[PDB]
Amino acid sequence: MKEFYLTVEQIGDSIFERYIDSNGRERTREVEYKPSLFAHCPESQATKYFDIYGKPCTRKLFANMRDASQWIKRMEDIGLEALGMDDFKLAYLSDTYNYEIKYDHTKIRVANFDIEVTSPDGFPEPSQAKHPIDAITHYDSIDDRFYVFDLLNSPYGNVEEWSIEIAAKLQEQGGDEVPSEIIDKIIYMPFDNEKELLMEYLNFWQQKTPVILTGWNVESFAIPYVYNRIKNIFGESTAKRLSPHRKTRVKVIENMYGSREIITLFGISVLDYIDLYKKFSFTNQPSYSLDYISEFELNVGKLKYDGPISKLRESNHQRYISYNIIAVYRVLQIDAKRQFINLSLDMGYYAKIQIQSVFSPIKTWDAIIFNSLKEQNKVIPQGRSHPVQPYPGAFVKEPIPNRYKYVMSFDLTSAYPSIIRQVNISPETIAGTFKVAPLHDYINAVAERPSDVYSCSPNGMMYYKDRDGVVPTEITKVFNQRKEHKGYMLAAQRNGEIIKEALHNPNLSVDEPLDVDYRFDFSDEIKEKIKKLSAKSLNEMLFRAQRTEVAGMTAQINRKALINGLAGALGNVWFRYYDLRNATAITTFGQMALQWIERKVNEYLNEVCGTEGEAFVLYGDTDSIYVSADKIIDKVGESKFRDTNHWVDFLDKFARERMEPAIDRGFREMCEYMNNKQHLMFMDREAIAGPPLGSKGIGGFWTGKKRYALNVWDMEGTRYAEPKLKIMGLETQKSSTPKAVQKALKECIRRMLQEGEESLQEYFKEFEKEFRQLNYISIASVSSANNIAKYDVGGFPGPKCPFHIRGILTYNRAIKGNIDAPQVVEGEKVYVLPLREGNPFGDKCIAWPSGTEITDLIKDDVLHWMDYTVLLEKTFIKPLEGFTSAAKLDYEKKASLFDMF
DNA sequence: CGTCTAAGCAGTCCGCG
DNA sequence: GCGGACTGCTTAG
Ligand SMILES: Cc1cn([C@H]2C[C@H](O)[C@@H](COP(=O)(O)OP(=O)(O)OP(=O)(O)O)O2)c(=O)[nH]c1=O
Ligand SMILES: [Ca+2]
Ligand SMILES: [Ca+2]
Ligand SMILES: [Ca+2]
Ligand SMILES: [Ca+2]
Ligand SMILES: [Ca+2]
C-alpha cells in the first residue's frame, strides 16, 4: 500500500511526522526538512520557477526552517515579496506525498473519551483542575474497546466496584441499560487511588496513542482538565506525555467578548465532536448538551438520575460509571449516523493538511491551491495585510405579501462556484477592467457589450479566456465530487418514498429486509419484492434508506460548503488570494443573473399567456426564482385533473419541457453578452407547490423577504408520498422560538396551506384554550447570551439591557451565594420566561441555562409566576397574526349575518 | 476560533404636539 | 401605539 501521514508538526528545525508505512504499520520520524522559498529574479536568469503572473523566480533553499522564517522577516524589512509556502509543514507534506493520497481508516487510531470529576463547589474549572478525576472512559477504534478507568477512593467518597451485570439490566430491573452490543467490548479497570489511575492512563495512552482525538467538549474541558490535573499532581513533564513528541502549548482562543485557553497537543489531531457537529450538521440547536443532541439525532431518552451530578458518585456510583460509558457510546452513535469523522479525513487528505485544519476553509483552500500550483512549478504569492472593508452581496426581490396558490421554483446549481467557473474568476486570470454601466442597464441588455476579448462580470472586471485559472480548476474538482454524492443522497430519498408508499399496504408474513444499495434507484425487481414485505421489514428498510440519505447529505452539503467557502474566502483578509475585485465579480454577476433571468421568465410567460406586463416571478433570493403557476393551471382548468398527482405531473412536465429550455436560452444569451468562457448557469426546477386538489388550502404565502411557506409535492425530482411543508424564515424555523410554539405554528401553517381558513380557526381556538398545560420548558424562549458583564450594574440591569440578559440577572440574584446552583455561561444559550407583575423575583423575566430544568431552589416559584398571557401573545399570536394578514385570512371567525340564527 | 452579505424580528429608548 | 435609531440575535442564501 501507498504510505500516508497521520499527523505532522514543526518543532524548531524538525518536522515530526507520524505516518502509516508501506506495510500498514504506524511509524514516527523526525526529519530536518530544508524548506524552499522564492524571490523574483531578472528575466535573463534561467529558471523553471514562475509566479502566478508568469514572472520568473529564483528558488532559495535554506539550511533550516528558522533560517527561512528569518529570511521572510528581513524581506519585509527590505520591503520585497517573499514568495512560497510559509507554513513549512504543508510544504513538507506536499514534497513527501506527491500523489493523490489513498488512506485506510482502519489503520487510523480514532480515540473517543469522556471524563468525570466530582465537584462540590461548582463547575470544575480545567485551568485549576483542583478536584480528582474519578472516571475516564476511552474508546479505541482500532481495538474496538471501551477502556474504563474507575476511581474507587477519593476525598469525596469511597465506593464499590462497578458491576457489568447490573449495567446490562433494564432500567426497569434497576439496571443502567448499557446497550448489549457494547457490553462485551468493555474493559473495566478499578483503581485504589487517583495517582495510579492517572499513571496507568498515561501508560495506556503511550501504548495506544490517538491520532484523531474526539469526544464531546473534549477540547474545552476533558483535555485541558486531564492535562492540568496531571500537571498539578506530577509536574509538567509527566503531563506532556499526552503528546507523542512531548510538546504542548497553551493556546489562547479569542472572540469578541473574551478569551479561553485550550491545550495544543503536538502530534495529536483534536476534532472535538461538538465543533464537528456545529460546522457540519447545518442545524442551530437550542442546547448543545450531549443529552439534547443525542435525543435529537438518535431519539434516545435523556440519561435520568436523582440529585445533582456532584452527589451522583457517592449516592449511585453504579449509575455514575454506566452513564460515563454511555456518554462515550452516544458520540460514536451520532458519528455512525452523521459520518463527520469520515468527512474530515476525506477533506484533510484531499487538501494535504493537518486533519484539524478542516475547520478552516481558508487553510483548506490555501493548501489545495498550493499543491495545484506546485505541480506546474508555479510559485504562490506572499500573504499580505488588508484592512477589513464591507462589500456588496446578493440581490433579494421584495415580494408582495400574499397567498400564492400554485408555485414552481428554480435556482442555480452551485451558484457562486458556477459563476467562478463560467467567468473564469481567479487571481491569475485578471485581464483588466472595463467602464461599467448601472447594473440595471446590463439586466435590461441596453449597456454596451463589456468586451470582445475577455470574459466579464458587471462589476467591471475582465478575465482571460485562453486557460482556466487555478481557482476554477480546483473548484470544479470538488464540485464534481459534490454532484456524485448528491446523486446518492437523492436516490436514497426517492427510495425512501417508495418504501413509505409500500407501507400503506404491509403484508402479513415473517420475512427480512432486502439486501440493497440505497444509493441507487430501486430496480423493478426490488420494487416488486418491496410490495410483498412485512411492515417490520419495510420499516427496517426505511431506517436504512434514511441512514443512507443522511450519509449522502453529509458528504454532499459539506462539499457544497467547501466550494462556497472559496467564493467567500476571496473576501476574507486572511486569505492568500483575498481580492475584493474577485469577490465582488462573483456577487455582482449573481445579482445580474437573477434579475436577468427574472426578466426573461416574465417575457416568456407573458408570451405563452398572451398578456403584457404581468409579473409571473413573485420572488427571488440570490440565485432563485419563484414563479406563479396559477395561470398555467387555469389554462387547462382544475376540472380536467384526476387528482393532485395529475397536476403535479403536468407542472413537472411544463417546467421540464417549456420553462427550463426557455431559462437556458436566456442564460446562453447572457453568457454571450458577458463573453464568458463557458455557459454554466443551470437553473433547474426545485419545488412544485400547491393545495390538495379539491381542498380549500391556500397552497403558499409570503410575508416578506426571507419569509414564506409552501406546500410542496415534488422537490428536485422526489415525488413525496405525503406533501411536505417548505418553510423558510418563519418562527417555526428559529431556535429562539419555544418548542411547543414551533409545533403549533407549523400545524397552523399546515392547515392554512392544506385545508383552509375554517380548519385554521378550529386549531387556533383549541391551542389558545389548552396551552397553559404545556410544560414550562416547551414554552420557554431561547437565546444566546453575550456580554452579561457589560449590562450588569450591581446585580441589576444597566441602560439598554437586553430582555434575555435581564432574565439572567434576575436568575443570578435568585441564586446568589449558592455555589451548587447551575451558573449561566457567557456565550451559551438560555431558556427565557416572562414573569407576572408582583413576583418575588422583582423583575419581568427570568433566564436559566438551556437544555436544563431550572434548579429546584426556585422552580416552584417560576412555575407559579410564569406569564402565560405574555408568552402566548409574543411567541404565538403575534407571528400567527403576521402569517394570516399576509395570507389574507382570519385566525378567528368574524361575525356574520348568519349569527342571527 | 473556524467563508461571505442580506435581512428579518424582539427589545430599548425616545420622540411624536 | 408606532416608528426610527440602535443593539442583539437569528436566519436565507
Ligand atoms: C447556503 C449558503 C449559500 N451561500 C452562497 C453561495 C451559494 O452558491 C449561493 C446560493 O446558495 P444555495 O442555492 O443555497 O447553494 P448553491 O447554489 O451553492 O447549491 P445548490 O446547488 O444546492 O443550489 O449563496 C453561502 O455563501 N453560504 C451558505 O451557507
Ligand atoms: Ca459527565
Ligand atoms: Ca442554488
Ligand atoms: Ca437544484
Ligand atoms: Ca404489500
Ligand atoms: Ca437557492
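Each Cβ is built from the backbone N, Cα and C atoms, and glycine gets one as well.
Database features, via Swiss-Prot:
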type: BINDING; residues: A:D411, A:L412, A:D623; note: Mg(2+) 4 binding site
type: BINDING; residues: A:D411, A:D623; note: Mg(2+) 3 binding site
type: MUTAGEN; residues: A:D621 to A; note: Drastic decrease in the efficiency of incorporation of dGMP
type: MUTAGEN; residues: A:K706 to A; note: Almost complete loss of polymerase activity
type: MUTAGEN; residues: A:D714 to A; note: Complete loss of viral replication
(request) Enumerate the residues of the same chain, A:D411, A:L412, A:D623 excluded, that satisfy the criterion Cβ within 8 A of the mean position of the Cβ atoms of the recorded Mg(2+) 4 site; list them in sequence order. (result) A:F410, A:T413, A:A415, A:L594, A:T622, A:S624, A:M683
(message) For ligand 3, list the recorded positions among A:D411, A:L412, A:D621, A:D623 whose CB atom is within a distance below 6 Å of it, in sequence order.
(response) A:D411, A:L412, A:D623
(request) Quick one: of the recorded positions A:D621, A:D623, A:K706, A:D714, flag those whose CB is under 6 Å from ligand 1, and say none if nothing qualifies. (result) A:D623
(message) List, in residue order, those recorded positions out of A:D621, A:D623, A:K706, A:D714 with a Cβ under 6 Å from any atom belonging to ligand 4.
(response) none
(request) Would you mind checking how many other C-beta atoms are within 10 angstroms of the C-beta on A:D411 (Mg(2+) 4 binding site)? (result) 20
(request) For A:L412 (Mg(2+) 4 binding site), list the number of other Cβ atoms lying within 10 Å of its Cβ atom. (result) 23
(request) Can you tell which of A:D621, A:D623, A:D714 has the least company, meaning the fewest other C-beta atoms within 10 angstroms of its C-beta, among these recorded positions? (result) A:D621
(message) For ligand 6, list the recorded positions among A:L412, A:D621, A:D623, A:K706, A:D714 whose CB atom is within a distance below 6 Å of it, in sequence order.
(response) A:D623
(request) Out of the recorded positions A:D411, A:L412, A:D623, A:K706, give me the one sitting nearest to A:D714 (mutagenesis position) by CA distance. (result) A:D411
(request) Report the same-chain neighbours of A:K706 (mutagenesis position): residues 6+ apart in sequence with Cβ closer than 8 Å to its Cβ, ordered by sequence. (result) A:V396, A:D621, A:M728, A:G729
(request) Would you mind pulling the DSSP three-state label for A:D411 (Mg(2+) 4 binding site)? (result) strand
